[PDB]
Amino acid sequence: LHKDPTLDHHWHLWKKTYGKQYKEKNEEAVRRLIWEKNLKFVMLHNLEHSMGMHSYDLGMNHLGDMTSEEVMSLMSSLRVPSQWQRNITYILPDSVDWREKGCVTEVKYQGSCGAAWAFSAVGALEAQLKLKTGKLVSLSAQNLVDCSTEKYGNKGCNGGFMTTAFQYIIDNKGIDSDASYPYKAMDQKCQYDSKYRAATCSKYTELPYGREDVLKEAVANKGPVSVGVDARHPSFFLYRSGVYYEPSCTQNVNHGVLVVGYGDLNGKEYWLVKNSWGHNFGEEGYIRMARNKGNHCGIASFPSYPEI
């Protein structure tokens, strides 16, 4: 509709803070309107939060101006298979955080490429590498995007799945380090170079659907687990801090993330989820999602973890 001139200065401040630059004609105006709608959503939700109506609050992060198109791509990262098509095989502490054991690399920024599946996969493998060599090394998601393609049912920036990615690493007998094969957020020619192989994968394990109890076990005894969640919600996109719980969440997952732990805040149990939307998303790039709440957002619907 029409912008609110009283917000002009703040809109300017917001753009500068996140380095927003709109070079296409009329893009500016469209972005401004999306931003205002999200601001009102954020404002109302935090108001409710101030009245103790939610265990989490929202913020105008860099996604505050995301378009319908960009949301689409974002929600197209996961090409999840059918449940019955998963080779399901496979006392615990009340809390776990693999970051404390130095098994989680710094958060990545997928940008405008739907490669969440790849980041989820390497993330899970990065932990196993550290537990095998003692050295934490970021693995190449780009390598998965460019190489683990059609043969594995993956479509680079147009989506894919973690298990087929692990299968590629196994078949390929290795994956490059992110440093030698950096992420470009684009579908490019496969450039795998065995000379810079930083890790290998021998197998992966898929966990039984909707079993948050089993997911808890794997996270505590095996390590970070690759999972898909339903993130098709403004609440998720603008999540700032706290325990995320969205009554409108479903089990139809669309975004690949990594469970690196679990715990509870003031009684509210949660999954410590590493995202791939940079450090300015949520809690330093992480989101704590509701645990033991009927498989909230389908977090336990497609769990899997690799092994060196």
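What you see of chain A is 18-107, 114-331, where the numbers are those given in Swiss-Prot.
The way this entry was determined, per its header, is X-ray crystallography, 2.1 Å.
Note that Cβ sites are derived from N, Cα and C of the backbone, with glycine treated the same way.
Annotation for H278 (active site): same-chain Cβ neighbours under 8 Å, separated by at least 6 residues, are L91, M92, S94, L95, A139, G251, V252, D253, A254, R255. Feature annotation from Swiss-Prot assigns active site to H278 (among others).
Taken from Swiss-Prot, the feature active site applies to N298 (among others), supported by similarity to another entry. Its own atom aside, the Cβ of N298 (active site) has 27 Cβ atoms within 10 angstroms in the protein chains shown. Classification of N298 (active site) by DSSP places it in coil, neither helical nor stranded.
What Swiss-Prot says about the mutagenesis result for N104 to Q is this: Abolishes glycosylation. Reduced to three states, the DSSP call for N104 (mutagenesis position) is coil. For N104 (mutagenesis position), the same-chain residues that are 6 or more apart in sequence and have a Cβ closer than 8 Å to its Cβ are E229.
Following the DSSP three-state reduction, the secondary structure of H278 (active site) is strand.
Residues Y107 and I114 bracket an unmodelled region of 6 residues, and their Cα atoms lie at a distance of 16 Å.
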